[PDB]
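S.K.: Dropping the structure in here first, questions after.
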Amino acid sequence: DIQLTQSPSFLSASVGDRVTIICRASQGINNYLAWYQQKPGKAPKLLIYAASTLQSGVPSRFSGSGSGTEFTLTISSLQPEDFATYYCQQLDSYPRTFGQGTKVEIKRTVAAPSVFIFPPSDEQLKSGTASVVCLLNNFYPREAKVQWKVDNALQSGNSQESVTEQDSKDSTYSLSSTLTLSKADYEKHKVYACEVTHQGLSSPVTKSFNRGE
Amino acid sequence: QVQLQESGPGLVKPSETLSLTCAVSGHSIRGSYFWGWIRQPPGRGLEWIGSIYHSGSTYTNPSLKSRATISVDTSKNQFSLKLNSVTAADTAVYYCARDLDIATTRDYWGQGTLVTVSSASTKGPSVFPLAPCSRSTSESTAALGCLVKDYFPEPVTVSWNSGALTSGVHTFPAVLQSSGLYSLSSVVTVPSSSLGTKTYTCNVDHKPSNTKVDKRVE
Amino acid sequence: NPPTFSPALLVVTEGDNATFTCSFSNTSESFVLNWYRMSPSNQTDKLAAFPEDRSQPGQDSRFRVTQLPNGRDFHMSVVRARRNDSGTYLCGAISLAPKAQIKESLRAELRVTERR
């Protein structure tokens, strides 16, 4: 059976950079190897077959080289839309095997988040729970700190956040943080604040509302 | 060209059999190609499960040979996967494909179907509006959204104005709450100018619970 | 065992069909056959692929590949051969599973002669 060793595991590179991805086969497989691009939530898409043949219609910045055991995928000039996980597939034999994958993220200029706060809806409060949401929109890099404050009391252990996959056009992220309180706990306090720390901000940005408006 | 579509349950209890079917369109399965099943656990790599020739001759991943069966019905232009004795390790997006080989320039993949292996029951979401405490044209851009709370299993889909509004939309990955239920937020940035005049509705679909909700956000 | 491609020398009168036979066995039910002419640049020019679902969209109808009843012998026919069809030909046999392998035949010569 053919085992594939793919390197690296993850890379961050700037628009225009030459990107090098390598797959090593456990034994000689001639040029019987293909390269795939997988965008999040999509099937893997073929780029290159026979190690070095670009599929007609795939952008020319993608190229492949190698035969025997060492195979190289090159992106000559990285573009924002090239954010993806890249996989090699050996075509030498069944059982079929893929490389472990290389995740490619785009390095771009620092962009500060645009911050928005949303109170719990009247409809939710009826049910006995309060969800307070903080949105950090279109920022880079991904690293960001959200601190919830309730009447100037720093919250801990009662929030969860989620981050978008990197944007295929502007290479930015967005982040949602949700603070969960009981109705009783929500009604005990007045000032709900989301404090955001980020490389693009010289000092933290706070968005707030008063319960009862 | 060729189109493939996976179908079958999105939720299977541990120890039961996972059954998936692949419907092939645009060309016959009868021919010179192998037809494969490939899976991808959330945030993990691709694992080939097995492939089948129109004749019914199969190759199976040695790790899954004890549990996995590939079958083909040329009468219905479909092929199928049965995986016995499922566990949480079998939670994955399952893809069907026309296998690439060294004698062609092209392959074809289905969109994939998520299968969650869990004892937990199907639950439909509540959909709550995300709107600012007070509406203001003080800056150019304002955010609206929908909180899709307390559903199981994945996935939910969210569109805006029945897919007419796509620009500035961010639909976040679901978070698993301590309750064992998912929650998802979808937001859109629009000219604060437009809030008084134009209407904004999120369209939420949770197929497992047969939940279709249209929430007006004001 | 690479495929055989016979006859080694084939002499036909212009207007007649020029029919080679590509032969191979000991391979899995999952195979592809390619028929090549050697170009002036000593490059393989693909005339036809078999079966039909492997054919390039522009494949010329004058290059006919037929699987004979025994399933191991294949006729590869130039329909109404012309003088300029004179040259060097071969077949490639591809096994797909469980191990993918490409094996080319030895080259054969076609001579298409003037009709008197």
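To match Swiss-Prot, the residue numbers of chain C are left as they are there, and the shown ones run 33-148.
Method of determination (from the header): X-ray crystallography, 1.7 Å.
Every residue gets a Cβ built from N, Cα and C, even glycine.
Feature list, courtesy of Swiss-Prot:
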MUTAGEN   C:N49 to A  Decreased N-glycosylation without affecting binding to binding to nivolumab drug
MUTAGEN   C:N58 to A  Decreased N-glycosylation without affecting binding to binding to nivolumab drug
MUTAGEN   C:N74 to A  Decreased N-glycosylation without affecting binding to binding to nivolumab drug
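Tell me about the surroundings of these features in the structure.
M.R.: For C:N49 (mutagenesis position), applying a Cβ distance below 8 Å and a minimum sequence separation of six or more within one chain yields C:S109, C:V110, C:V111, C:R112, C:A113.
If you draw a 10 Å sphere around the CB of C:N58 (mutagenesis position), it holds 7 other CB atoms from the protein chains shown.
C:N74 (mutagenesis position) is surrounded by 7 other CB atoms, counting those within 10 A of its CB over all protein chains shown.
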S.K.: Fill in the CA-CA distance, C:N74 (mutagenesis position) to C:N58 (mutagenesis position), as an integer in Å.
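M.R.: Cα of C:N74 (mutagenesis position) to Cα of C:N58 (mutagenesis position) measures 30 Å after rounding.
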S.K.: According to DSSP, which kind of secondary structure is C:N74 (mutagenesis position) found in, if we only use helix, strand and coil?
M.R.: coil
